[PDB]
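Asks: Below is the structure I would like to discuss, written out as structure tokens.
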Amino acid sequence: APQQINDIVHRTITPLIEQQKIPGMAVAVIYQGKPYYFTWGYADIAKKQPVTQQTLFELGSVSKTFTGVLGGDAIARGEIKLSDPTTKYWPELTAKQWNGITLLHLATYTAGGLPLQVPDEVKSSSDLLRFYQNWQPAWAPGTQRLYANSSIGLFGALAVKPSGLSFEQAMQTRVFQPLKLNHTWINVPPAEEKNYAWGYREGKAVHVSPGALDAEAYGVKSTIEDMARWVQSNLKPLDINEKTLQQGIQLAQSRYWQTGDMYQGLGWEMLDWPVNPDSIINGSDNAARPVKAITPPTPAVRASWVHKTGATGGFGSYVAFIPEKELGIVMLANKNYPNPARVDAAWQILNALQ
Ligand SMILES: Cc1o[nH]c(=O)c1S(=O)(=O)Nc1cccc(-c2nnsc2Cl)c1
């Protein structure tokens, strides 16, 4: 570990725990292509089990970047098209409000203001059909951006239907395995239970709860080494041997919509690098934003700040990287603390190694 990286990581990271009371953090940094791992604290304060590089954290929203890439994959394979209407992959959806609503709307949170969360009373396929059949859009499609789980959750449920495989099974055979992410799981098995860290909310130990469309939007738990390999894949997609997966990544970093100084992609968010720090810091705080369509979707711009946040009841996660300098940083922790603290911390560390 070079002294510069080590120093700045510690002098930036240690106060964050001290101020945010975070039980355990894993922090990986990618510099000139080489990863570096750092840990702090305890994975299980009750069983005095620490946080290691094989300790699993619930990624939460950062699962949506996985769900994006897995769709772009099927775009490359020709099984699904980003322009088709929703009803072509779901004929039983006989509601007239869905007319005009493509899969780009489903993916980039521009479907007309679909709810941010899937209701807890929705458990069976029939309940899910009625939920989306009775929903009525706030706005026209393609006009306003409302971040939502249920919009992206359905995109990833429908993006694998022609291929005949479950979403877990597609994910594993088409992204997880080929990239040698062997410790990232949708459903944690008993064998890895020991690596599973408990989240702490309000002092109480908590894990992610089963839900409708939960794998598709916030069901992906992973380890700090697999996040490092995943960032390394997203830095430079040309080294992936599989041509559909490379294209799937490259599509995921494509700018489909623009709102303020941010761009919407397939699970990721892009910013023209260099960026004003304070602007994006207030942009990462927790609403209805309207978007100016980019015709046509821009291809992946190397000199971009590509980032995404992930939050769960008991965990917080942040991933950011800049292709142009071959730099990146990921933070994962078993307490959901404010996102602008993550972002401030990423910005200082990355600016120092820049
Ligand atoms: C800004 C951001 O970026 N990525 C994120 O996850 C967030 S967040 O603040 O909005 N997290 C969040 C907020 C409210 C509800 C849920 C939820 N819905 N079904 S389960 C769970 Cl938990 C998740």
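Shown for chain A, in order and in Swiss-Prot numbering: 20-305, 310-377.
Using the three backbone atoms N, Cα and C, a Cβ is placed for every residue, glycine included.
Take a look at what Swiss-Prot says about it:
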ACT_SITE  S80  active site, acyl-ester intermediate
BINDING   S80, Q136, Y166, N168, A334, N359  beta-lactam binding site
MUTAGEN   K83 to Q or T  Lowers activity more than 1000-fold and increases protein stability
MUTAGEN   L135 to A  Reduces binding affinity of inhibitor compound 3 about 4-fold
MUTAGEN   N168 to A  Lowers activity more than 6000-fold
MUTAGEN   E235 to K  Increases activity about 150-fold with respect to cefotaxime. Reduces activity about 5-fold with respect to cephalothin. Reduces thermodynamic stability
MUTAGEN   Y237 to G  Increases activity about 180-fold with respect to cefotaxime. Reduces activity about 100-fold with respect to cephalothin. Reduces thermodynamic stability
MUTAGEN   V314 to E  Increases activity about 100-fold with respect to cefotaxime. Reduces activity about 5-fold with respect to cephalothin. Reduces thermodynamic stability
Asks: Given 4 unmodelled residues, what's the whole-number Å distance between the CA of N305 and the CA of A310?
Replies: 7
Asks: Restricting the comparison to the mutagenesis positions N168, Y237, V314, which residue's C-alpha is spatially nearest the C-alpha of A334 (beta-lactam binding site)?
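Replies: So, of the listed mutagenesis positions, the one sitting closest to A334 (beta-lactam binding site) is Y237.
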Asks: Please list the recorded positions from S80, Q136, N168, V314 whose Cβ falls under 6 Å of any atom in ligand 1.
Replies: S80, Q136, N168
Asks: Using a 10 Å cut-off between Cα atoms, which of these mutagenesis positions sit near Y166 (beta-lactam binding site): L135, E235, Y237, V314?
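Replies: Passing the 10 Å Cα cut: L135.
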Asks: Where does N168 (mutagenesis position) sit in DSSP terms: helix, strand, or coil?
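Replies: The three-state answer is helix.
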Asks: In whole Å, how far is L135 (mutagenesis position) from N359 (beta-lactam binding site) when you measure between their Cα atoms?
Replies: 18
Asks: Return only the integer: C-alpha distance in Å from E235 (mutagenesis position) to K83 (mutagenesis position).
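Replies: Between the alpha carbons of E235 (mutagenesis position) and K83 (mutagenesis position) there are 7 Å.
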Asks: Largest pairwise Cα distance, Å, within the listed beta-lactam binders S80, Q136, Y166, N168, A334, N359?
Replies: 19
Asks: Can you tell me which recorded positions out of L135, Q136, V314 are within 10 A of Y237 (mutagenesis position) by Cα, answering none if there aren't any?
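Replies: Taking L135, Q136, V314 one by one, none has a Cα falling within 10 Å of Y237 (mutagenesis position).
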Asks: How long is the line from the C-alpha of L135 (mutagenesis position) to the C-alpha of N168 (mutagenesis position), rounded to the nearest angstrom?
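Replies: Between the Cα atoms of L135 (mutagenesis position) and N168 (mutagenesis position), the distance comes to 5 Å.
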Asks: Please report the number of other Cβ atoms within 10 Å of the Cβ of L135 (mutagenesis position).
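Replies: 12, counting other Cβ atoms within 10 Å of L135 (mutagenesis position).
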Asks: So for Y166 (beta-lactam binding site), how many other CB atoms are inside 10 Å of its CB?
Replies: 17
Asks: Give me the CA-CA distance between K83 (mutagenesis position) and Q136 (beta-lactam binding site), in Å, as a whole number.
Replies: 14
